[PDB]
Amino acid sequence: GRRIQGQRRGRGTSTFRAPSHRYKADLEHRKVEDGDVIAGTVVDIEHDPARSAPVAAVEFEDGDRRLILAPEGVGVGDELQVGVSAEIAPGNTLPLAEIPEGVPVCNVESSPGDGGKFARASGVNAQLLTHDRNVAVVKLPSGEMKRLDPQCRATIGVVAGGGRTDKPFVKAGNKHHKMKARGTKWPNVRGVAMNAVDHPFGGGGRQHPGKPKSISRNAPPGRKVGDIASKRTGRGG
Amino acid sequence: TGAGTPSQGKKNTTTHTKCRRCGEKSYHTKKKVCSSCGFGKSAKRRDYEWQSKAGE
Amino acid sequence: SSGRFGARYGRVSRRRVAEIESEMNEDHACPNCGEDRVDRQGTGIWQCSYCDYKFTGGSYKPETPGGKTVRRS
RNA sequence: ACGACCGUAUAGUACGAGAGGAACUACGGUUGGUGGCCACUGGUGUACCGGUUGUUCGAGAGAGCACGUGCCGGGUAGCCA
RNA sequence: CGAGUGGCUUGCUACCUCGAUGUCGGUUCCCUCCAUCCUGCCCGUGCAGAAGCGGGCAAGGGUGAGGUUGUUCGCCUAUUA
RNA sequence: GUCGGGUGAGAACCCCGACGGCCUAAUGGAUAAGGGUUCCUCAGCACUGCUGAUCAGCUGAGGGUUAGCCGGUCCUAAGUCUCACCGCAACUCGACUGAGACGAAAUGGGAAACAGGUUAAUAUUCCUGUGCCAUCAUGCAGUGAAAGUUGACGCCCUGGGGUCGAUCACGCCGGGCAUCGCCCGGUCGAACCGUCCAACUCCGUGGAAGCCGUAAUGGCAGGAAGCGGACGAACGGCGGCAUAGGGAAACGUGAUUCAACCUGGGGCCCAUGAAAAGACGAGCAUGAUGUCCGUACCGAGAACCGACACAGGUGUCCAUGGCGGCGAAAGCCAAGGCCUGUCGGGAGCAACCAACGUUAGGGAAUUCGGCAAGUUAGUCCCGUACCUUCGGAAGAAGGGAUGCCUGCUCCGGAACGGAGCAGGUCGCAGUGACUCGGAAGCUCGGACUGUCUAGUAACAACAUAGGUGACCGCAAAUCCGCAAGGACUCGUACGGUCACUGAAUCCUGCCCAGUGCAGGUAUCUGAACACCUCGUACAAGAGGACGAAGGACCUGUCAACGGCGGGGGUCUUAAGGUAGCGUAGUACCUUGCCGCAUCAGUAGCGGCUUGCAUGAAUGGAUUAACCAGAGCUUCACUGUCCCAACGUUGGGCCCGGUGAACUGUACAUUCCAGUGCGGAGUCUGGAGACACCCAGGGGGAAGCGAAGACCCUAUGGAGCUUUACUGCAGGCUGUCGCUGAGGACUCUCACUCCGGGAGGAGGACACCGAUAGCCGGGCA
RNA sequence: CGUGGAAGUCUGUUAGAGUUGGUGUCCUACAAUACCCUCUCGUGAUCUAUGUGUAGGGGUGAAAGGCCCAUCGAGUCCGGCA
Ligand SMILES: COC(=O)[C@@]12OC[C@]34[C@H]([C@@H](O)[C@@H]1O)[C@@]1(C)CC(=O)C(O)=C(C)[C@@H]1C[C@H]3OC(=O)[C@H](OC(=O)/C=C(\C)C(C)C)[C@@H]24
Ligand SMILES: [Cl-]
Ligand SMILES: [Cl-]
Ligand SMILES: [Cl-]
Ligand SMILES: [K+]
Ligand SMILES: [Mg+2]
Ligand SMILES: [Mg+2]
Ligand SMILES: [Mg+2]
Ligand SMILES: [Mg+2]
Ligand SMILES: [Mg+2]
Ligand SMILES: [Mg+2]
Ligand SMILES: [Mg+2]
Ligand SMILES: [Mg+2]
Ligand SMILES: [Mg+2]
Ligand SMILES: [Mg+2]
Ligand SMILES: [Mg+2]
Ligand SMILES: [Mg+2]
Ligand SMILES: [Mg+2]
Ligand SMILES: [Mg+2]
Ligand SMILES: [Mg+2]
Ligand SMILES: [Mg+2]
Ligand SMILES: [Mg+2]
Ligand SMILES: [Mg+2]
Ligand SMILES: [Mg+2]
Ligand SMILES: [Mg+2]
Ligand SMILES: [Mg+2]
Ligand SMILES: [Mg+2]
Ligand SMILES: [Mg+2]
Ligand SMILES: [Mg+2]
Ligand SMILES: [Mg+2]
Ligand SMILES: [Mg+2]
Ligand SMILES: [Mg+2]
Ligand SMILES: [Mg+2]
Ligand SMILES: [Mg+2]
Ligand SMILES: [Mg+2]
Ligand SMILES: [Mg+2]
Ligand SMILES: [Mg+2]
Ligand SMILES: [Mg+2]
Ligand SMILES: [Mg+2]
Ligand code: NA
Ligand code: NA
Ligand code: NA
Ligand code: NA
Ligand code: NA
Ligand code: NA
Ligand code: NA
Ligand code: NA
Ligand code: NA
Ligand code: NA
Ligand code: NA
Ligand code: NA
Ligand code: NA
Ligand code: NA
Ligand code: NA
Ligand code: NA
Ligand code: NA
Ligand code: NA
Ligand SMILES: [Sr+2]
Ligand SMILES: [Sr+2]
Ligand SMILES: [Sr+2]
Ligand SMILES: [Sr+2]
Ligand SMILES: [Sr+2]
Ligand SMILES: [Sr+2]
Ligand SMILES: [Sr+2]
Ligand SMILES: [Sr+2]
Ligand SMILES: [Sr+2]
Ligand SMILES: [Sr+2]
Ligand SMILES: [Sr+2]
Ligand SMILES: [Sr+2]
Ligand SMILES: [Sr+2]
Ligand SMILES: [Sr+2]
Ligand SMILES: [Sr+2]
Ligand SMILES: [Sr+2]
Ligand SMILES: [Sr+2]
Ligand SMILES: [Sr+2]
Ligand SMILES: [Sr+2]
Ligand SMILES: [Sr+2]
Ligand SMILES: [Sr+2]
Ligand SMILES: [Sr+2]
Ligand SMILES: [Sr+2]
Ligand SMILES: [Sr+2]
Ligand SMILES: [Sr+2]
Ligand SMILES: [Sr+2]
Ligand SMILES: [Sr+2]
Ligand SMILES: [Sr+2]
Ligand SMILES: [Sr+2]
Ligand SMILES: [Sr+2]
Ligand SMILES: [Sr+2]
Ligand SMILES: [Sr+2]
Ligand SMILES: [Sr+2]
Ligand SMILES: [Sr+2]
Ligand SMILES: [Sr+2]
Ligand SMILES: [Sr+2]
Ligand SMILES: [Sr+2]
Ligand SMILES: [Sr+2]
Ligand SMILES: [Sr+2]
Ligand SMILES: [Sr+2]
Ligand SMILES: [Sr+2]
Ligand SMILES: [Sr+2]
């Protein structure tokens, strides 16, 4: 047949790419040697085209203008501290060791000094639970207990822009606009509505899949469609 | 709209032009490559064995 | 508050937008003073017309039930 | 290039207990077809006359354009049913 | 039960056409056949009459309008000689 | 187009005048692309031109494009290339990372020019006048100098300032008309230099406890109004420019509405709306320099693309010319353009055809079907049902009004703006043309806007929001590459990948036996390496031991593929069809039966419904709104019909000129029968038949057009499917190499990743190379 | 009651986009997809110019096996090839 849509994706053509040239900043944490004497004042609160959540413009003590991931409640004029012995205030970045247990945290690092990987979407938060000299157990937004290094930096508080998923898109045009700002080809034509040549579920006199939808993990790209390695399907049982 | 006569009216783009190297009207001014001699693509001149019959 | 949607879309599509836009253009308290002058600027961006305080909050709410949990600890 | 039907007189008669109910013939009309014709009725009639909207020639008068008459009203000859 | 005629139904066959003989129904326009529905002339009757039933000669003329359905076919309505 | 005239050997179409027309977002003006000399002059008619030609985009020969300040040039955009690096058997190949370059001529950014005159042809380029910018030199000033500002920015609504234009008032200049005294044109004057400043912001004063303010939002003791002030706009006003220019002349003044331009206020986003060079910041004189490339003409029913002087296609600016009216609408008319959407002459001009007007009475009887046509129509007033998601339905439906003239009232600063009143008055008709909905009901489908088969399908198909399931913590899941590498990703579960269903509302039953996916697994089965036995002086080879994934086996799972019957008062194979819906776009029987409606209804609708073979995200039901979607009914309307007629315009017919093509074995005046490979102008027998030509509608030449798409055949082809055959990628898994120290474990030194670095995480694993087993229509 | 002016909102041959019916005209065409009337959308998932990217078992595809220069159930050219 012909290569399926998921195969055209990896080629990285214009249609499947993200409008990077229209994106503001790659939100990473500031690189401090040691100490704490790094503080800044929030100049502006901007809209980030990349994640739909707001982003805070901060100017530091050493005169560095960089955008940072905005938590809830952080406004213009406010002072945020970054360092080891930073004040345990919402919006401050300090390693997981220094942050007390049972406190909601965002922009958590994987390997210490990477700039933040986990809990970065609108209104989400990671929960810090257990402490040790070796490990800091953080409960990520998916409900998974991630065992992390205590030297991994994290910003205190939940991410701003919460409850975005609550209000519906209502009309196709609103989805259109959102998708034109992301790295996604939209709209989605069902495989079952295509020809046999185009997709494993294409063909027939009526629209139904050919074989069962639950595909094996070992399936090759071109065949791996539908329910990928499903442990189960349905709602009941 | 027909793919024939009414689609011919839009054809006012200039692509293939006289080539600096070989003199043929094959220099694609958008690709900056010559379709005849390979100017812009290769230092060597575009020649292929299929430009003639196998035993010639 | 979704009369712009007309006779289209349905109950839930205009009820969950009516409860969102009635608690958005509403008078909410400000963190710098005691004024109810908090209006929206965009997605997640809020501002008070009093002391020019431009802040961060939820997308449609200036404070989410999750943002109030941080104030505790 | 004529086909067929209805009606009147025959006759409430022949026939028949009654109920019911003919024909020959003589008439009048209708229908279908056919050929022709336009006094009459009807249609057309961008011949013609009138009314009138818009705009242009200054107004008036008198006109052009509005699809092959702007629109409305009347309509001779002829051609027609 | 037996003997046939037709070539309108269906079937059979594979002769003709696959370097193409344009489909069904309908329509329009022309000719024809008779195994006659009406009309003309007749014979019989379980022919009083009236209305019929059956049959004979006969193809001059006629055999129309509509409702459902693409329908052919058919069902249905009101007229009709 | 016509009548005159001009030139010419020759004139319907070349030129002049007159008369008559056509074009108004174009048939006018300026341009982009593209063309390429097509531009101008002179001379021509062999070619080209739908006829002719004295003409020409044709032939030939000459000539024509002038820039510091208009573009290019410079800058950076999506992105492209080059070099280096790495991959590759290799390259003219290939991703990343660096560096450099390229990348905008209408239409991104940008130092600077206006007015007039001039040519056969150029013109912000030449000439006259005036002006401006940059660099440099000198002189004076200046020590400031780089922080900041600008370049520089979305969509929607809106205020204020304001020019051109248009119109009104009045005056002057010129023209027109002549029953009036009305009508038309003009009344000019730039860049630049100087100056003025509304809005916004801010400061002083002030002292509001209810005031200030707006079209609207709004503002304030954290200091309102009022008062003074700093900052600060136009392509605008004002003055100069200008005893410049231009005009035959006059060579105006005020006003309203105000495109351009200037400057503010508000609202929206699960959408957030370039960058860089450059400029400003940061003076003035005088002098010098300001090179290079483009510059003609067309820009289209003849200069472009479409083989053509092609009814097609082709971007931008003029969107403010007048009446009209809501209007960038119609219709009419200026300025400007044109009579080249380029053959003519003749016939009351027949038939027949294309477009079209009007048709009495009837009124869908026409037809598969109201197809075609028609009806309705603008504006105001009154009035408006079922149903509904409360938005809508709705312009429902239905009724009335509508001109002109005289004199007025109201709103507003006013309009040459709007709303009304009284009286008079004309027509068949007052939205008098033009412009301008026919209306109502039942049903099916899809919710809706949207998408689609460029060229027979616009739909019920695709999309959609919404619903749902699946995979993944990021050194991820998913995907691309042979590799070096890469998309997703300036992303992180409120994410984004992979699928299904398809708004809302009410719901979504039962089945895990088969198949699929996933988890588990005592035991069984399970390859190679290493190891053990036999064998061989070695080797081939045979057997054993251990045993990964996988399988067996067990479990989970159906909004996973799918299933939901036969028999009787269980059987296959797990269950045995629940809500609903139902003769369905699904019902064979079938025009099912009853009812509605009609004279008559295989239609349509309601009910029943044992459903050949309905049914729950293979989603069931339902539904307001929407629809160039399918079906039906009513009112209205009508040449669709009864049944056709007359007319109009272009053809058709005759004449001049121009001038193809299809097709052609031959013969050929046929007709009725027959015969023949059973469908004959040509054979047989008869009949008929004097030749030629014009017009016609198409009976025949099994007419012309296409080596039939139907069907079969060929050890033909291709696309597609799968538990067809055989293989190939890919995934999983064992083993060997990299690979190191001390049947479970510790370590650090290779190697990997994170960190700028210090250093941190991981670690002999992972990656990579090799081999083995399993899965493997993803591909051949 | 007014103000406000929302909208994949309505009427609309505004510009512009599209293409339902006539199964009209044409069908050796004006035209190898044209003409006329009728019809649909017309502030948005809108339309459009120029520049730029994706390439052949590959693109692109709101999916019609649509489109990739009159060429598509695998473009075109030349070669294999007689
Ligand atoms: C121009 O067309 C023809 O001549 C055909 O003749 C009658 C016909 C055919 C053929 O004879 C022949 O090809 C049949 C008579 C042959 C036959 O056997 C059969 O069963 C049928 C159904 C034919 C009817 C008719 O069919 C056409 O498709 C067939 O038409 C076509 O095949 C094609 C046509 C009109 C063009 C598309 C080429 C007919
Ligand atoms: Cl999304
Ligand atoms: Cl230029
Ligand atoms: Cl305002
Ligand atoms: K045949
Ligand atoms: Mg980041
Ligand atoms: Mg969602
Ligand atoms: Mg996009
Ligand atoms: Mg879809
Ligand atoms: Mg399909
Ligand atoms: Mg396949
Ligand atoms: Mg389906
Ligand atoms: Mg389905
Ligand atoms: Mg024939
Ligand atoms: Mg007889
Ligand atoms: Mg006869
Ligand atoms: Mg009939
Ligand atoms: Mg000459
Ligand atoms: Mg000129
Ligand atoms: Mg021409
Ligand atoms: Mg009539
Ligand atoms: Mg119609
Ligand atoms: Mg007043
Ligand atoms: Mg039906
Ligand atoms: Mg639809
Ligand atoms: Mg099509
Ligand atoms: Mg459609
Ligand atoms: Mg969905
Ligand atoms: Mg979803
Ligand atoms: Mg659908
Ligand atoms: Mg029924
Ligand atoms: Mg179910
Ligand atoms: Mg054949
Ligand atoms: Mg076949
Ligand atoms: Mg094959
Ligand atoms: Mg790295
Ligand atoms: Mg295959
Ligand atoms: Mg493009
Ligand atoms: Mg198909
Ligand atoms: Na017989
Ligand atoms: Na037979
Ligand atoms: Na027929
Ligand atoms: Na007879
Ligand atoms: Na019938
Ligand atoms: Na001519
Ligand atoms: Na000025
Ligand atoms: Na006007
Ligand atoms: Na719409
Ligand atoms: Na099962
Ligand atoms: Na079923
Ligand atoms: Na539509
Ligand atoms: Na008529
Ligand atoms: Na004939
Ligand atoms: Na094929
Ligand atoms: Na209101
Ligand atoms: Na059309
Ligand atoms: Na190919
Ligand atoms: Sr980094
Ligand atoms: Sr990061
Ligand atoms: Sr299928
Ligand atoms: Sr269930
Ligand atoms: Sr184009
Ligand atoms: Sr190259
Ligand atoms: Sr070569
Ligand atoms: Sr009698
Ligand atoms: Sr009696
Ligand atoms: Sr006229
Ligand atoms: Sr008889
Ligand atoms: Sr009928
Ligand atoms: Sr039959
Ligand atoms: Sr029947
Ligand atoms: Sr022009
Ligand atoms: Sr001559
Ligand atoms: Sr000329
Ligand atoms: Sr450049
Ligand atoms: Sr420019
Ligand atoms: Sr715009
Ligand atoms: Sr104004
Ligand atoms: Sr010029
Ligand atoms: Sr044109
Ligand atoms: Sr066209
Ligand atoms: Sr004129
Ligand atoms: Sr000519
Ligand atoms: Sr008349
Ligand atoms: Sr009818
Ligand atoms: Sr009315
Ligand atoms: Sr199309
Ligand atoms: Sr639903
Ligand atoms: Sr199972
Ligand atoms: Sr049941
Ligand atoms: Sr003979
Ligand atoms: Sr003829
Ligand atoms: Sr059709
Ligand atoms: Sr024609
Ligand atoms: Sr055609
Ligand atoms: Sr018509
Ligand atoms: Sr519209
Ligand atoms: Sr709209
Ligand atoms: Sr060949």
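Using Swiss-Prot numbers, chain A covers 2-238, in order.
Every residue gets a Cβ built from N, Cα and C, even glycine.
Here Swiss-Prot describes A:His200 to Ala or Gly as a published mutagenesis experiment; the accompanying note says: No incorporation into translating E.coli polysomes; ribosomes assemble normally. Significantly reduced translational activity.
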Distant-in-sequence Cβ neighbours of A:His200 (mutagenesis position), under 8 Å, six or more positions away: A:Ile5, A:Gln6, A:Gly192, A:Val226
Assigned element (helix, strand, coil) containing A:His200 (mutagenesis position), judged by DSSP: coil
